[PDB]
Amino acid sequence: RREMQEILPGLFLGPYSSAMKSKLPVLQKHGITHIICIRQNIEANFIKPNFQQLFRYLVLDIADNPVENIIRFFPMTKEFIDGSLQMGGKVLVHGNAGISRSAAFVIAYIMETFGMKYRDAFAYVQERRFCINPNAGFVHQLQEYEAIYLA
(Lines of atoms letter the chains of each structure in order from A and count residues from 1; the text may use other names and numbers.)
(Lines give C-alpha, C1' and ligand atoms only; values in the text may rest on other atoms or scores of the structure.)
Protein backbone atom coordinates (compact mmCIF):
# COMPACT_ATOMS: atom_id res chain seq x y z
CA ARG A 1 0.00 0.00 0.00
CA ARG A 2 2.89 2.44 0.70
CA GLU A 3 4.90 1.31 -2.36
CA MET A 4 4.50 1.45 -6.16
CA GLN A 5 3.58 -1.54 -8.34
CA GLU A 6 4.26 -2.15 -12.04
CA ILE A 7 0.80 -2.44 -13.53
CA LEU A 8 1.76 -3.00 -17.13
CA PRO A 9 5.08 -2.79 -18.90
CA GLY A 10 6.55 0.62 -18.07
CA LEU A 11 3.52 1.98 -16.14
CA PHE A 12 3.64 2.07 -12.35
CA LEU A 13 0.98 3.06 -9.81
CA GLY A 14 1.71 4.21 -6.27
CA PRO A 15 0.87 6.41 -3.26
CA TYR A 16 2.64 9.74 -2.84
CA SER A 17 5.37 8.05 -0.74
CA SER A 18 6.77 6.42 -3.90
CA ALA A 19 8.03 9.73 -5.30
CA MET A 20 9.57 11.26 -2.12
CA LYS A 21 13.22 12.44 -2.15
CA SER A 22 14.39 9.26 -0.42
CA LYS A 23 12.99 7.06 -3.21
CA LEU A 24 15.28 8.42 -5.97
CA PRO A 25 17.37 5.19 -6.07
CA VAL A 26 14.16 3.12 -6.53
CA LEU A 27 12.89 5.43 -9.26
CA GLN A 28 16.21 5.39 -11.14
CA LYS A 29 16.61 1.59 -10.81
CA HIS A 30 13.23 1.12 -12.52
CA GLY A 31 14.07 3.68 -15.26
CA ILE A 32 11.23 6.06 -14.32
CA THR A 33 11.40 9.19 -16.50
CA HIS A 34 7.90 10.67 -16.20
CA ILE A 35 5.57 11.20 -13.20
CA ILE A 36 1.86 12.11 -13.07
CA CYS A 37 1.52 13.73 -9.62
CA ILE A 38 -2.18 13.99 -8.62
CA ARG A 39 -3.35 15.96 -5.56
CA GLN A 40 -5.76 18.66 -4.32
CA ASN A 41 -4.24 22.08 -3.81
CA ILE A 42 -4.67 21.57 -0.03
CA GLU A 43 -2.47 18.43 -0.32
CA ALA A 44 0.32 20.31 -2.15
CA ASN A 45 2.38 20.72 1.08
CA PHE A 46 3.19 17.00 1.06
CA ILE A 47 2.29 15.86 -2.47
CA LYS A 48 4.44 17.65 -5.03
CA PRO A 49 7.24 17.19 -7.59
CA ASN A 50 10.41 16.36 -5.66
CA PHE A 51 12.93 16.11 -8.45
CA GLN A 52 12.81 19.34 -10.43
CA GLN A 53 15.71 18.50 -12.70
CA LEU A 54 15.44 14.72 -13.14
CA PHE A 55 11.93 13.89 -14.34
CA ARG A 56 9.13 15.24 -16.50
CA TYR A 57 6.02 15.91 -14.41
CA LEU A 58 2.31 16.27 -15.06
CA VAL A 59 0.61 17.81 -12.00
CA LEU A 60 -3.18 17.44 -11.78
CA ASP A 61 -5.19 19.40 -9.25
CA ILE A 62 -7.96 16.85 -8.58
CA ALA A 63 -10.17 16.14 -5.52
CA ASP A 64 -11.09 12.57 -4.56
CA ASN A 65 -14.87 12.89 -4.64
CA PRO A 66 -17.69 11.58 -6.88
CA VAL A 67 -18.52 14.96 -8.44
CA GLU A 68 -14.93 15.91 -9.35
CA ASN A 69 -14.44 15.93 -13.13
CA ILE A 70 -11.52 13.71 -14.16
CA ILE A 71 -12.77 12.75 -17.66
CA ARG A 72 -11.63 16.21 -18.87
CA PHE A 73 -8.00 15.05 -18.31
CA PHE A 74 -8.14 11.51 -19.80
CA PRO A 75 -6.91 12.67 -23.27
CA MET A 76 -4.06 14.62 -21.59
CA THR A 77 -2.83 11.70 -19.50
CA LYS A 78 -3.14 9.20 -22.38
CA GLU A 79 -0.95 11.53 -24.53
CA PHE A 80 1.56 11.97 -21.67
CA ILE A 81 1.87 8.25 -21.01
CA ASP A 82 2.04 7.36 -24.73
CA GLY A 83 4.75 9.97 -25.26
CA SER A 84 6.90 8.53 -22.52
CA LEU A 85 6.43 4.88 -23.42
CA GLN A 86 7.08 5.55 -27.10
CA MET A 87 10.56 6.99 -26.33
CA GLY A 88 11.39 4.00 -24.07
CA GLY A 89 10.57 5.96 -20.93
CA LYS A 90 8.57 4.75 -17.93
CA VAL A 91 5.75 6.45 -16.04
CA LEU A 92 4.84 6.54 -12.37
CA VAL A 93 1.24 7.64 -11.68
CA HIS A 94 0.69 8.58 -8.04
CA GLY A 95 -1.97 10.22 -5.92
CA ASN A 96 -2.08 10.40 -2.13
CA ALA A 97 -3.16 6.84 -1.26
CA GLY A 98 -2.90 5.29 -4.77
CA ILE A 99 -6.49 4.08 -4.40
CA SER A 100 -9.02 6.26 -6.18
CA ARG A 101 -7.82 9.19 -8.35
CA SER A 102 -4.50 7.65 -9.40
CA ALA A 103 -6.09 4.23 -10.00
CA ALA A 104 -8.80 5.78 -12.18
CA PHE A 105 -6.20 7.43 -14.44
CA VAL A 106 -4.31 4.11 -14.85
CA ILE A 107 -7.60 2.33 -15.62
CA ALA A 108 -8.50 4.88 -18.29
CA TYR A 109 -5.17 4.28 -20.02
CA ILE A 110 -5.68 0.49 -19.85
CA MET A 111 -9.26 0.57 -21.14
CA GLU A 112 -8.45 2.63 -24.22
CA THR A 113 -5.05 1.12 -25.07
CA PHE A 114 -5.83 -2.56 -24.43
CA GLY A 115 -9.49 -2.51 -25.46
CA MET A 116 -10.77 -3.62 -22.03
CA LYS A 117 -14.11 -2.80 -20.41
CA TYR A 118 -14.16 -1.16 -16.97
CA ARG A 119 -14.85 -4.29 -14.96
CA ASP A 120 -12.00 -6.21 -16.62
CA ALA A 121 -9.50 -3.33 -16.40
CA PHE A 122 -10.46 -2.78 -12.75
CA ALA A 123 -9.93 -6.50 -12.00
CA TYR A 124 -6.57 -6.51 -13.82
CA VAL A 125 -5.27 -3.59 -11.78
CA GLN A 126 -6.71 -4.89 -8.49
CA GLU A 127 -4.72 -8.11 -8.95
CA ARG A 128 -1.51 -6.01 -8.97
CA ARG A 129 -2.48 -3.36 -6.39
CA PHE A 130 -4.94 -4.91 -3.98
CA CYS A 131 -6.20 -1.71 -2.41
CA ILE A 132 -7.59 0.13 -5.49
CA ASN A 133 -11.10 1.55 -5.31
CA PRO A 134 -12.08 4.41 -7.64
CA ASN A 135 -15.13 6.23 -6.24
CA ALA A 136 -18.45 5.72 -8.03
CA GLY A 137 -18.30 9.08 -9.80
CA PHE A 138 -14.96 8.08 -11.26
CA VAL A 139 -16.33 4.69 -12.35
CA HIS A 140 -19.17 6.37 -14.22
CA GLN A 141 -16.67 8.77 -15.85
CA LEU A 142 -14.48 5.85 -16.96
CA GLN A 143 -17.52 4.26 -18.65
CA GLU A 144 -18.52 7.63 -20.12
CA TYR A 145 -15.07 8.09 -21.70
CA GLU A 146 -15.23 4.61 -23.23
CA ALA A 147 -18.51 5.59 -24.88
CA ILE A 148 -16.68 8.64 -26.30
CA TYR A 149 -13.68 6.88 -27.82
CA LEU A 150 -15.75 3.94 -29.13
CA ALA A 151 -18.15 6.26 -30.99
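Following Swiss-Prot, chain A residues are numbered 26-176, in order.
If you're wondering, the header gives X-ray crystallography, 1.6 Å.
Cβ atoms are placed via backbone N, Cα and C, with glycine included.
Taking H, G and I as helix, E and B as strand and the rest as coil, DSSP gives the domain 'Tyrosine-protein phosphatase' (28-176) the counts 72 helix, 24 strand, 53 coil. If you look up Swiss-Prot, you'll see 28-176 marked as domain 'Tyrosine-protein phosphatase', on the strength of sequence analysis.
Quoting Swiss-Prot on the mutagenesis of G120 to C: Confers phosphatase activity. Dephosphorylates MAPK1. Does not affect interaction with FBXW7 and nuclear localization. Long-range neighbours of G120 (mutagenesis position) (same chain, six or more residues apart, CB within less than 8 Å of its CB): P40, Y41, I63, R64, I72, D89, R126, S127, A128.
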